[PDB]
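Structure first, commentary second.
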Amino acid sequence: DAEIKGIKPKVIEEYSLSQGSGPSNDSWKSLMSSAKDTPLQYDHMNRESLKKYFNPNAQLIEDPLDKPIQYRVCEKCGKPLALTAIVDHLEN
Amino acid sequence: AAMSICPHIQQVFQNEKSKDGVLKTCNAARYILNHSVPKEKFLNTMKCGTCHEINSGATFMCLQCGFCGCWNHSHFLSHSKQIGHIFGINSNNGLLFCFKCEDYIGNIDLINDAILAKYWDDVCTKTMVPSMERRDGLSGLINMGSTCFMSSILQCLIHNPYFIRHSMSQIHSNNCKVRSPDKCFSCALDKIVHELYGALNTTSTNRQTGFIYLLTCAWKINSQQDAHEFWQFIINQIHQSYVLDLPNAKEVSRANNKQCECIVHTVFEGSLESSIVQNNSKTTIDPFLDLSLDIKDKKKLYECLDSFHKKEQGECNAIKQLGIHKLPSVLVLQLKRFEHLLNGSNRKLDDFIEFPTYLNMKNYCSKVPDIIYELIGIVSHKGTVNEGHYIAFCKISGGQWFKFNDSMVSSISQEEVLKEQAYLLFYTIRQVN
Amino acid sequence: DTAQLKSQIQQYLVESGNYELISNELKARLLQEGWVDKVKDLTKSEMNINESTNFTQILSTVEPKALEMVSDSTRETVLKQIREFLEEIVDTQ
Amino acid sequence: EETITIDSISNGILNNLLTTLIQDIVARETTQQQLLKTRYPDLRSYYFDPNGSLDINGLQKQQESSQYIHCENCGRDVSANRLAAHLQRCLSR
Ligand SMILES: [Zn+2]
Ligand SMILES: [Zn+2]
Ligand SMILES: [Zn+2]
Ligand SMILES: [Zn+2]
Ligand SMILES: [Zn+2]
Ligand SMILES: [Zn+2]
Ligand SMILES: [Zn+2]
């Protein structure tokens with residue numbers, strides 16, 4: 001089939017594609033400020049579709065069966081505790 | 001003591017300041033992955049600093065510096081040696097990789113539970129990992145006299161990720177005003193979870209105490225033996241208990257017209273749009289907690305939904321249509337199988353209806369994107385409308401399915417599960433495009 | 001000019017919003033056709049077979065097999081879509 | 001060198017998408033099993049019976065007819081398969 005000459009110059013310009021072939025000086029740590037600003041995101045549950053087709057107050061667990069129920073068991077009373085519940089349970 | 005721990009993270013973990021720094025960075029990376037919009041996430045956590053490709057295999061976020069390096073061209077490996085940074089986090093899943101071991105560090109609870117780093121010493125001393133036998137919550141409920149219509153439902157509730165999170169989070173226990181499992185349903189259900197996933201104490205029956213408490217609760221509030229009816233009964237009790245534990249139920253109600261923050265109404269509820277006939281003349285929105293479908297002369301669940309969604313039958317048109325206005329996080333379907341005729345006789349419909357492991361709801365919402373649910377629960381009925389038996393089938397992590405036949409819990413192939421005559425189906429939301 | 005053609009195109013796909021669509025579409029299909037759960041099984045099976053949970057080792061027996069399990073229909077559909085997007089921004093000789 | 005085309009770039013894009021997703025799934029699998037195995041060195045799989053007679057511990061259905069539960073409301077041993085009917089009559093008290 002057809003060999004590629006290059007990407008359309010017009011497209012190169014629109015998207016500022018011309019880059020430096022050398023290593024990036026980017027840092028993933030620089031993202032923290034934007035991350036803190038930004039509401040919880042899902043890998044594959046589109047935020048706008050969620051607003052449209054689901055309830056605003058819906059509970060959402062992404063890939064619930066991804067792995068087992070992550071919990072620990074209180075050695076005092078034996079209750080199974082969600083990670084985010086352990087500290088408060090240890091205080092009551 | 002066959003399987004070992006990465007000696008490298010262990011070494012670095014001998015210094016406290018180093019331990020806290022690694023955990024802070026892990027939490028940090030994970031936090032960013034959960035609060036980055038798609039484009040940012042691709043361009044900033046899945047873009048290799050060396051070859052600048054997106055998704056050149058997993059891309060790793062380095063612990064010690066800002067670099068991201070890809071797998072497929074070995075560009076993080078190159079980074080680990082030339083700079084001495086051997087720990088990277090996969091930006092698709094937050095797992096920590098060691099490039100000396102060339103393996104993930106997956107068996108250190110502190111790392112797995114990093115969110116608790118600041119409290120780890122308390123956590124470790126006062127709580128223990130689940131026991132091998134209870135880790136998956138698997139345990140049968142004895143049939144105590146035509147109570148499989150209850151036990152089948154409970155099994156599905158107990159293996160529903162949302163309800164399980166809700167119970168283990170202590171939400172209800174922390175606000176309940178009765179505090180008695182022999183009187184409060186929600187307390188009774190909490191106790192079952194406790195028995196099945198933890199340890200309740202310090203023949204031949206075991207782990208039936210919660211279920212017995214629930215029967216006792218049931219009796220205090222007060223036949224047909226319809227599992228669907230008990231589903232509705234129990235989800236209602238959870239809601240009523242939520243409302244009972246509020247300091248201000250009255251005013252919250254008129255606050256936001258008939259809207260509820262309870263586990264039931266934030267997980268299981270959706271709404272149907274009933275439309276009259278190119279605009280729609282009129283529209284009524286009505287909540288549902290499940291969809292009851294007709295199965296007569298149909299062979300597949302999609303055909304049932306298609307039927308339910310059909311146009312039937314003025315200013316600019318008139319035609320009637322039922323569609324979904326809002327979907328729930330967990331979609332529960334009843335396939336109507338019990339006919340109750342006018343002469344007082346009852347007729348059971350044993351028609352097999354094919355149902356898929358993944359259900360796409362896009363065609364039934366009033367272009368709609370793929371909205372894909374995962375089948376995680378089946379309740380099946382065998383026999384007559386009143387003298388029948390219910391069995392539950394549940395899917396847990398890893399894809400294994402389990403059949404709950406009263407006290408017998410057995411494993412079953414997905415292929416065989418799919419051959420079941422489904423009565424209720426539980427689907428959990430998995431992907432929304 | 002060089003081997004930056006690929007990265008440059010991906011940068012366009014991402015910025016334009018089309019990489020999301022392709023990624024989501026591919027995932028939707030692979031999930032629906034049973035492939036995701038196939039690969040999980042295959043991985044579990046390979047762990048037992050090799051008596052190992054070492055990622056690198058396990059990946060090397062799963063990946064080739066996993067790539068091959070993609071249905072013709074998904075492969076050629078998402079290829080076609082990726083192709084159409086590029087048809088729009090590359091020149092040919 | 002091969003002559004790079006829209007097809008080759010496209011396969012390359014699909015392969016990146018495909019390999020990343022496989023490598024994600026496998027990582028989740030290998031970390032989970034490594035955890036289970038370190039956590040429980042005597043870990044045993046759940047029993048599976050093609051005959052469909054044995055439970056996840058390899059045991060036969062226990063006979064519920066011959067089991068009993070001690071009722072706290074009246075202090076009697078009650079046949080398990082009768083606990084529901086008994087409760088209705090006992091809780092009346
Ligand atoms: Zn406790
Ligand atoms: Zn290591
Ligand atoms: Zn690279
Ligand atoms: Zn580094
Ligand atoms: Zn309560
Ligand atoms: Zn409610
Ligand atoms: Zn009694």
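Along the chain as shown, the residues are counted starting at 1.
The deposited model was determined using X-ray crystallography, 2.5 Å.
Note that Cβ sites are derived from N, Cα and C of the backbone, with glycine treated the same way.
The DSSP secondary structure for B:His8 (Zn(2+) 1 binding site) is helix. The feature Zn(2+) 1 binding site is assigned by Swiss-Prot to B:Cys6, B:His8, B:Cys98, B:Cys101, with experimental evidence given as support.
In three-state terms derived from DSSP, B:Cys65 (Zn(2+) 3 binding site) belongs to neither a helical nor a strand segment and is classed as coil. Packing around B:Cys65 (Zn(2+) 3 binding site) is summarised by its Cβ count: 12 other Cβ atoms lie within 10 angstroms of its Cβ, all protein chains included. Here Swiss-Prot flags B:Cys62, B:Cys65, B:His79, B:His85 as Zn(2+) 3 binding site, drawing on experimental evidence.
Counting every protein chain shown, the Cβ of B:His79 (mutagenesis position) has 25 other Cβ atoms within 10 Å. Among the mutagenesis results in Swiss-Prot, B:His79 to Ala (Swiss-Prot position 77) has the note: Lowers histone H2B deubiquitination activity. The residue drawn here is the original one.
Annotation note: B:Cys148 (mutagenesis position) sits in a helical segment as assigned by DSSP. Sequence-distant contacts of B:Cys148 (mutagenesis position), defined as residues of its own chain at least six apart whose C-beta falls under 8 angstroms from its C-beta, comprise B:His389, B:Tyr390, B:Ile391, B:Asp406. Experimental mutagenesis at this site is recorded by Swiss-Prot as B:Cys148 to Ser (Swiss-Prot position 146), annotated: Lowers histone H2B deubiquitination activity.
Swiss-Prot lists B:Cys148 with the feature active site, nucleophile, giving sequence analysis as the kind of evidence.
B:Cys262 (Zn(2+) 5 binding site) has a Cβ environment of 20 other Cβ atoms inside 10 Å. As annotated by Swiss-Prot, Zn(2+) 5 binding site applies to B:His239, B:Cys260, B:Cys262, B:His265, with the evidence given as experimental evidence.
Cβ neighbours within 10 Å of B:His381 (mutagenesis position), excluding its own Cβ and spanning all shown chains: 27. For the mutagenesis of B:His381 to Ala (Swiss-Prot position 419), Swiss-Prot gives this note: Lowers histone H2B deubiquitination activity. The structure shown keeps the original residue.
The two recorded residues B:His265 (Zn(2+) 5 binding site) and B:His79 (mutagenesis position) have their Cα atoms spaced 49 Å from each other. Compute the center of the Cβ atoms of B:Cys6, B:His8, B:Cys98, B:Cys101, which mark the site for Zn(2+) 1; besides them, the chain residues with Cβ within 8 Å of that center are B:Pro7, B:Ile9, B:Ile86, B:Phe87, B:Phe99, B:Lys100, B:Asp103, B:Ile105.
Take the CB of B:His8 (Zn(2+) 1 binding site) and look out to 10 A: across all protein chains shown you find 15 other CB atoms. Separation of the C-alpha atoms of B:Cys6 (Zn(2+) 1 binding site) and B:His85 (Zn(2+) 3 binding site): 15 Å, rounded to the nearest whole number. Cβ neighbour counts within 10 Å, taken over all protein chains shown, single out B:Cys62 as the most crowded of the binding-site residues B:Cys62, B:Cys98, B:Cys101, B:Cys260. Mapped onto three states, the DSSP output places B:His265 (Zn(2+) 5 binding site) in helix. Between the CA atoms of B:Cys260 (Zn(2+) 5 binding site) and B:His79 (mutagenesis position) there is a gap of 51 Å. Distance from the CA of B:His381 (mutagenesis position) to the CA of B:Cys62 (Zn(2+) 3 binding site) is 53 Å. Counting every protein chain shown, the number of other Cβ atoms lying within 10 Å of the Cβ of B:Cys6 (Zn(2+) 1 binding site) is 23.
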